[PDB]
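Q: There's a structure below that I have some questions on.
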Amino acid sequence: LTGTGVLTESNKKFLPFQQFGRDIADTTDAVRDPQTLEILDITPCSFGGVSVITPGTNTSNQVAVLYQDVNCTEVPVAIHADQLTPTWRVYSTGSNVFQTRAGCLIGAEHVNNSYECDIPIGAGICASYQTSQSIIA
Amino acid sequence: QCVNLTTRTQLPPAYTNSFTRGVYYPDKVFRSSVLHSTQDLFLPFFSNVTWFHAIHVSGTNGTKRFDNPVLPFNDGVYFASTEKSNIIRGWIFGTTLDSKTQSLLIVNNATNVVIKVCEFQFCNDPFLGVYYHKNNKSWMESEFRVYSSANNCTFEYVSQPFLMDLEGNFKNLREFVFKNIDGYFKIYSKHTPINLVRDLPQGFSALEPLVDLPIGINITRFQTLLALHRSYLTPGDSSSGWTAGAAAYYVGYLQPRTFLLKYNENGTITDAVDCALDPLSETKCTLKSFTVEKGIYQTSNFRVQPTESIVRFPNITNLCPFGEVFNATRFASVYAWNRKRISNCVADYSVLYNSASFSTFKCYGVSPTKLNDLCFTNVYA
Amino acid sequence: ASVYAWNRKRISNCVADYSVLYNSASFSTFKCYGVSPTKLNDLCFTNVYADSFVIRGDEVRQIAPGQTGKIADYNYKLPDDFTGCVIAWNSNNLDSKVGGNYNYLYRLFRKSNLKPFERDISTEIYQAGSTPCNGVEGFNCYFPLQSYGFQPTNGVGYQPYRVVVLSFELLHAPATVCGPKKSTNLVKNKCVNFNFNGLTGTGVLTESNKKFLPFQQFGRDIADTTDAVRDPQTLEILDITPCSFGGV
Amino acid sequence: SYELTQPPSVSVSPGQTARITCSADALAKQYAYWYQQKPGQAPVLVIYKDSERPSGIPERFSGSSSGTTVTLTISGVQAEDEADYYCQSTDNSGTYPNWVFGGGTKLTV
Amino acid sequence: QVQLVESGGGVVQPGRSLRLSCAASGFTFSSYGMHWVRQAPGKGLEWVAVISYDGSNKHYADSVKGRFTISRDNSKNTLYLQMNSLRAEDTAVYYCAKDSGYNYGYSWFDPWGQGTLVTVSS
Ligand SMILES: *[C@@H]1O[C@H](CO)[C@@H](O[C@@H]2O[C@H](CO)[C@@H](O)[C@H](O)[C@H]2NC(C)=O)[C@H](O)[C@H]1NC(C)=O
Ligand SMILES: *[C@@H]1O[C@H](CO)[C@@H](O[C@@H]2O[C@H](CO)[C@@H](O)[C@H](O)[C@H]2NC(C)=O)[C@H](O)[C@H]1NC(C)=O
Ligand SMILES: *[C@@H]1O[C@H](CO)[C@@H](O[C@@H]2O[C@H](CO)[C@@H](O)[C@H](O)[C@H]2NC(C)=O)[C@H](O)[C@H]1NC(C)=O
Ligand SMILES: *[C@@H]1O[C@H](CO)[C@@H](O[C@@H]2O[C@H](CO)[C@@H](O)[C@H](O)[C@H]2NC(C)=O)[C@H](O)[C@H]1NC(C)=O
Ligand SMILES: *[C@@H]1O[C@H](CO)[C@@H](O)[C@H](O)[C@H]1NC(C)=O
Ligand SMILES: *[C@@H]1O[C@H](CO)[C@@H](O)[C@H](O)[C@H]1NC(C)=O
Ligand SMILES: *[C@@H]1O[C@H](CO)[C@@H](O)[C@H](O)[C@H]1NC(C)=O
Ligand SMILES: *[C@@H]1O[C@H](CO)[C@@H](O)[C@H](O)[C@H]1NC(C)=O
Ligand SMILES: *[C@@H]1O[C@H](CO)[C@@H](O)[C@H](O)[C@H]1NC(C)=O
Ligand SMILES: *[C@@H]1O[C@H](CO)[C@@H](O)[C@H](O)[C@H]1NC(C)=O
Ligand SMILES: *[C@@H]1O[C@H](CO)[C@@H](O)[C@H](O)[C@H]1NC(C)=O
Ligand SMILES: *[C@@H]1O[C@H](CO)[C@@H](O)[C@H](O)[C@H]1NC(C)=O
Ligand SMILES: *[C@@H]1O[C@H](CO)[C@@H](O)[C@H](O)[C@H]1NC(C)=O
């Protein structure tokens, strides 16, 4: 069985006549390793739960990223920042990190004062391009 | 005949930035005013490329020695050179770079290109000796000191020179991307005059196709051929060679990337986006547009590519008894056919065609090429 | 040539008429991948490479994309996206001689499978066992090349088979080799069935102000319809509009 | 491989000029050098690169080349110039560089 | 006074080895290549051997290829022409000279040693 992804240790138990696992029946979530009899579950390598908050390209070329439904401490683990280019390591961690209920937002400066919403991030959090000149949340 | 130079002494690596350089035309269809997305082997944007001066003067005494290292060939290379005196002349490509395996020779003298695929016995330091004539000095005669012997030649190609005559701050950037895919060595190049930029310039120049060579050889390592204007028998105290290596060359390695190429009205690639570089480029590749509007955009994955592969198979040692199945002294009749269970062994069919030739070999539900990297639950012959 | 060092020849600047091969040679195998054999007459090819060698009768099945075996792994492998025609015919009268024809060699052993269109002509000793070979033959050290050993009394599957693999490239570059179809006049600004360098279509043509690079032949703004083509006889560029005026 | 053709001997009266010419097919495309070997003494460089005089050689000696032929003329034949004069050119034709000499001239004052 | 004095030359029977030692003084010996040139009695000069500056490269005339070997010791600033299997035609006044050019195609001999007479006795 060939594929591309990440593996974690799983608490699932396999019957002796079972080798593969398919809870969704179109993706093999779990497998039994052939040499060591531990059961490893397979998570896809693709982390597409990321949304880029940007102004206009005409306005600016700097962005913020909202990693959806993950904790801010697990952002380098979830996106695999070690295997990314160093430009994506800027948005992996830094000073401008804000934990929201929608996700972890990196690249935008959190401000205590509140304004009207123009770019809806979610869970009551909004983003804007406001003053030098930078993206605020 | 080859000439022994000094020990290279393994100079430490030095890197430099390649600001959006190495993009070539992927296809031969005229495209005008369209943004085309191609997944191919491209040099990643803003990558670290390895820069080597053609002549390094690093010793305390003042030794001048060519930096001609044999460097790897990992899925393609971008060779950029900034020179003013034609001291770089070509390259050699191969795996062992000796008489055991075939190798590719590219060399540029004053009149034409010589492309040869033979079994060259390359020496440790291949170079071309260059001496001007006594009265003219308009051309440079070249003495070839590349290989000791050449045998089993299977390719020959001559055309107009890849490197133009550079015969005083008029440096030039010559860039070439070399690819060896499906038995063809594909070369892509662009020539641009540069000015007062020591390193690679910032800007965009698209590499037009040059030649597709049906060499059909395996390439793993490459080296750079340099021109020796000075003398190996007598090295000058200084100034005998070309100015202590102001001239230099840059080497970068291609990687599988997805690029968004923007063809303009006249059919030229005027701008490109590397989808794996930053999140703005991921948004650009998701929207298939170089300009994005204000708001939040969900982007598909382009940022991570697997570099290593792991294979995990059960602890099985013994080979399958295909000698019992295939080389039996008597076979069963077709009305009572013999069914045998094959288990707890390694299914290697490569031992079968040492002496047995199969007129019919048809696999249903599986491809015969994918039969090596598979494990079967129960096998019945 | 032998199968381990197969002979590749470039075919260009000529007319590809295979109908002259009807009288002399009878081809036991003629399989075209990526093109139909009936449409082979009304087509123009950019570059054509003939890969010629000799194999056994039982090994002709291995000259195909996606195949494995001895030839397809160690001697001659075709790519998966192969566009071209494999031709093979029996040559027991020519290649095989009385007493054994040992002039044709093949590779038993290789450390890894060949990649498509690669030639390995190295004769280095294969290290089958754990002990180093040290450049001399012996136990677990085999010379990789061996002779077919053709005889006229051999079986059909052991008889010589000459194979020519014609590799093409269709409708991507300017073409130098074309089919037997005879050219006609150009009807501009009219709805007409057209055939430009093998590209067949129905529509109307107008003169275009576009400029083509010398390595470009076809033009596509949206990449699902060929806008402009370079006419093969006169180097003017003609852009193609669909004949259907459905905007009514 | 190619041989420089040099005259066996010249006889020049003193206080005159003495042109020594040797010609070869590669001398039109390669430099030539002149050495003086006085009887009982080692050869010394006199004219190199067909025109250039190193220091320590008197100003009498001058050299020039005319296509195939290269020449060595002396602006005043003093008795101290009675010696053997040789040509030299470098043949790069073979695998490795070669240095070809001439027969030599017996100059008599 | 870039001076090259040689020694170690004398009469010999054919088929015996003789070693010539040319010393150097007054200049950077390692920075310059060196040659050997023989002059037969009554005949003109003839080049026989080359050694590189380092000693990493060496070529010999086709008449005496392989029959001699040439080496230099950069520490003792001494040039050596180890000769084996001498013949009748080898009688000459051998000169150790110094390569004088810095460009690849062409070279010449500006300084020359006094000479060693190698005589073969039939
Ligand atoms: C550059 O190299 C090419 C190939 O080595 C030379 O072209 C050949 O030269 C030989 C003479 O040595 C001729 O016999 C061949 O007919 C030439 N072939 C072609 C295709 O021209 C060329 O002369 C070299 N040029 C220079 C300036 O050295
Ligand atoms: C490649 O060149 C070598 C040169 O040694 C060839 O080896 C010899 O080739 C001649 C002529 O074919 C034969 O008569 C000899 O018997 C060969 N000797 C050896 C060592 O095999 C060799 O055949 C050539 N062909 C390839 C592709 O290897
Ligand atoms: C192309 O040549 C390289 C030469 O290194 C081959 O790589 C070697 O392959 C053997 C066979 O499995 C291995 O034992 C070596 O460890 C490999 N060396 C390296 C450096 O990778 C490569 O297999 C060849 N390619 C093909 C298609 O034959
Ligand atoms: C380059 O160096 C090699 C190794 O030092 C030289 O080859 C050796 O030459 C000596 C003297 O002729 C022999 O005794 C050795 O057997 C040779 N060894 C090898 C590895 O071939 C080579 O001649 C040098 N190249 C020159 C002098 O141009
Ligand atoms: C499989 O074999 C390897 C190699 O000897 C060994 O290290 C490993 O423990 C084995 N695994 C099992 C489950 O026996
Ligand atoms: C932004 O758009 C305006 C027109 O609305 C144009 O004048 C200006 O040049 C644009 N700037 C950039 C950086 O694209
Ligand atoms: C994220 O991790 C921190 C670390 O202590 C923890 O306090 C917080 O509750 C976590 N958030 C979520 C949503 O799990
Ligand atoms: C915003 O509120 C937090 C609450 O802890 C405080 O630490 C921070 O200094 C405040 N920032 C500003 C700009 O008022
Ligand atoms: C190049 O290497 C330097 C030093 O490790 C690093 O800071 C830089 O980010 C790298 N550039 C790349 C890989 O884009
Ligand atoms: C000098 O070189 C040029 C260019 O090769 C050539 O046209 C001309 O004939 C040469 N003239 C001489 C003096 O050889
Ligand atoms: C296209 O070529 C025309 C030639 O008239 C030129 O005017 C125009 O600037 C070119 N367009 C671009 C941007 O390449
Ligand atoms: C099959 O048996 C024959 C007869 O003993 C033998 O010559 C041949 O090598 C065997 N082949 C295999 C693959 O075992
Ligand atoms: C092709 O040949 C015909 C017949 O001689 C001629 O009329 C036509 O101009 C030619 N086309 C070319 C040379 O492009």
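The numbering of chain A matches Swiss-Prot: 546-676, 689-694, in order.
Yeah, the Cβs are placed from backbone N, Cα and C, and that goes for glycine too.
So Swiss-Prot lists the following for this protein:
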VARIANT   A:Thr547 to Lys  In strain: Omicron/BA.1
VARIANT   A:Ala570 to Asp  In strain: Alpha/B.1.1.7
VARIANT   A:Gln613 to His  In strain: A23.1
MUTAGEN   A:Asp614 to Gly  Increase of pseudotyped VSV particle production ex vivo. Increase of viral load in hamster upper respiratory tract. Produces more infectious particles when cultured in primary human epithelial cells; increases replication and transmissibility in hamsters and ferrets
VARIANT   A:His655 to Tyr  In strain: Gamma/P.1, 19B/501T, 19B/501Y, Omicron/BA.1, Omicron/BA.2, Omicron/BA.2.12.1, Omicron/BA.2.75, Omicron/BA.4, Omicron/BA.5, Omicron/BQ.1.1, Omicron/XBB.1.5, Omicron/EG.5.1
MUTAGEN   A:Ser673 to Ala  No effect on O-glycosylation by host GALNT1
MUTAGEN   A:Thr676 to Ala  Partial loss of O-glycosylation by host GALNT1
Q: Can you tell me the CA-to-CA distance separating A:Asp614 (mutagenesis position) and A:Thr547 (variant position), as a whole number of Å?
A: 29
Q: Sorry to bug you, but what's the C-alpha spacing from A:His655 (variant position) to A:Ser673 (mutagenesis position), rounded to the closest Å?
A: 11
Q: Run a quick check on A:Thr547, A:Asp614, A:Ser673: which of these recorded positions have any Cβ-Cβ distance to chain B under 8 Å?
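A: Contact set vs B: A:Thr547.
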Q: Spatially speaking, which of the recorded positions A:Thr547, A:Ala570, A:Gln613, A:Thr676 is closest to A:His655 (variant position)? Use C-alpha to C-alpha, please.
A: A:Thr676
Q: Relative to the Cα of A:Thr547 (variant position), which of the recorded positions A:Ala570, A:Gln613, A:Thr676 has the closest Cα?
A: A:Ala570
Q: If H, G and I count as helix, E and B as strand, and all else as coil, what does DSSP give for A:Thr676 (mutagenesis position)?
A: coil
Q: Let me check the 10 A CB neighbour count of A:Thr676 (mutagenesis position). How many other CB atoms are there?
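A: Around the Cβ of A:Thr676 (mutagenesis position), 6 other Cβ atoms lie within 10 Å.
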Q: Can you name the residues of this chain that are 6 or more positions from A:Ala570 (variant position) yet have a C-beta less than 8 Å from its C-beta?
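A: In sequence order, no residue meets the Cβ cut-off.
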Q: Do me a favour and check the Cα-Cα span between A:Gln613 (variant position) and A:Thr676 (mutagenesis position); whole Å is fine.
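A: A Cα-Cα distance of 26 Å.
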Q: Report, as a single number, how many Cβ atoms besides its own are within 10 Å of the Cβ of A:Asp614 (mutagenesis position).
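A: Other Cβ atoms found within 10 Å: 11.
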Q: Have a look around A:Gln613 (variant position) and count the other CB atoms within 10 A of its CB, chains all included.
A: 15
Q: Among A:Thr547, A:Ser673, the recorded positions in question, whose Cβ has the most other Cβ atoms within 10 Å in this structure?
A: A:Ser673
Q: Let me check the 10 A CB neighbour count of A:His655 (variant position). How many other CB atoms are there?
A: 13
Q: Which of the three DSSP-derived classes (helix, strand, coil) applies to A:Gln613 (variant position)?
A: strand
